[PDB]
Amino acid sequence: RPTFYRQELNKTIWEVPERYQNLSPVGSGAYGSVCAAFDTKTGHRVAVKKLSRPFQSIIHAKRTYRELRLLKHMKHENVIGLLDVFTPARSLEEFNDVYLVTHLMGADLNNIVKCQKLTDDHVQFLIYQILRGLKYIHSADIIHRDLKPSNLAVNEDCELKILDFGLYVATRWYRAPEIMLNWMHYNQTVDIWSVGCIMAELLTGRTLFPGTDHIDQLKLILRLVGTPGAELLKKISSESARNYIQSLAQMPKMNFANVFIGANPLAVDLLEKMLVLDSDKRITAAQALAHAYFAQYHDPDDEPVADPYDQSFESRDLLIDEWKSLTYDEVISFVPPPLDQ
Ligand SMILES: CCC(CC)NC(=O)[C@H](CCC1CCCCC1)NC(=O)c1ccc(CNC(=O)c2cnn(-c3ccccc3)c2N)cc1
């Protein structure tokens, strides 16, 4: 066990190993209760998140366990990973606080598009890295579900990582129509719809579908992709949903070349394959990596899949102290990543 030291920052008690120095809060609460710190073992800047009221309810306790499980799993270049996890507690009985350590990322894409309209080369490289991380996540049967520019972090070298900061940029603007609506018939490709919306915004400098609500959002979407045909209508099981869709005056699919005018036609083609209403016909991440648009980056020998992830906990209903105990187990069993850098 290492030696901890205590301090206070902006309303909150922080107790961390001497290893981590010079804590400075970042983001004004936009990312949680998070500090930049200097890690004395590597000489690298890191981010330290202290979880807020991790075991306050069964729901918090489960969310805490879930976040720690997901973070301990993620071992890929384009996905946030876990550098360390600790608590000042010496025993389960004392266990009340969870701290997570990750790399400190430079800026999010919300900032980087709200600066400029990117070059086609920058778009290629950023979307390629998103899809490479998604291939990995998806291969473990994990769905992100909340992809949007503020959940992607990029460093000065343009290296990108996928994260989820949790609850400016509305989620609904990037969300696939099938989980705007029924939340019933959906696959991993809900994340590919989000990548299509992100890529459009990078190319044009404008949010593709800036809806005010779920109805408006859907209206904007149908105006681009057109109203469902009989084949897609065949597969909507919700009567209310189906009634609403068919209630609208029918709309044709736009020619995406006339919408994204002047863009690389290969970018336009990929967007046609990502922004399809029918989720069974939407391109997967693994397929998108082989698309000609990424010819300069794609290497099929360097697009790894993940180890399997045991999500079986998700279907369990346990007590607070049980989720807490499990979370403690996971803190204890943590094996830090190689230092080599
Ligand atoms: C917390 C809510 C919950 C909602 C679901 N989500 C999670 O469970 C995921 C877990 C893993 C996910 C799973 C899906 C794929 C992406 C990773 N959890 C994280 O992604 C997660 C993300 C971050 C952290 C701690 N690090 C920071 O806060 C941090 C790092 N750099 N910067 C920075 C960025 C730009 C400029 C300046 C500074 C920060 N602010 C710790 C966990």
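The residues of chain A that appear here are 5-171, 182-355 by Swiss-Prot count, in order.
If you're wondering, the header gives X-ray crystallography, 1.9 Å.
Yeah, the Cβs are placed from backbone N, Cα and C, and that goes for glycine too.
Annotated features, as they stand in Swiss-Prot:
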ACT_SITE  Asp168  active site, proton acceptor
BINDING   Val30, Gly31, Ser32, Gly33, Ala34, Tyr35, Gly36, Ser37, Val38, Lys53  ATP binding site
MUTAGEN   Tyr182 to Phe  Phosphorylation blocked
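Features per Swiss-Prot, on structure.
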{"residue": "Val30", "record": "ATP binding site", "DSSP (3 states)": "coil"}
{"residue": "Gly36", "record": "ATP binding site", "DSSP (3 states)": "strand"}
{"residue": "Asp168", "record": "active site, proton acceptor", "DSSP (3 states)": "coil"}
Please report the distance from the Cα of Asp168 (active site, proton acceptor) to the Cα of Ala34 (ATP binding site), rounded to the nearest angstrom.
12
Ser32, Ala34, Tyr182: which of these recorded positions put a Cβ within less than 6 Å of any ligand 1 atom?
none
Sequence-distant neighbours of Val30 (ATP binding site) in its chain (C-beta under 8 A, six or more apart)
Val38, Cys39, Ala40, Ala51
Of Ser32, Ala34, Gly36, which is closest to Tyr182 (mutagenesis position) if I measure between C-alpha atoms? They're all binding-site residues.
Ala34
Smallest number of other CB atoms within 10 Å: among the binding-site residues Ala34, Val38, that is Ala34
So around the ATP site, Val30, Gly31, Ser32, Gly33, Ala34, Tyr35, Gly36, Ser37, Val38, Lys53 aside, which residues have their CB within 8 A of the centroid of those CB atoms?
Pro29, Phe169
How many Å separate the Cα of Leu171 from the Cα of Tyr182, given that the 10 residues between them are not modelled?
12
Cβ neighbour count (within 10 Å, all chains shown) around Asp168 (active site, proton acceptor)
15
Maximum Cα-Cα separation in Å among residues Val30, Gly31, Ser32, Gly33, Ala34, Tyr35, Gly36, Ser37, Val38, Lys53, which the record lists as binding ATP
13
Cβ packing number for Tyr182 (mutagenesis position), 10 Å threshold
8
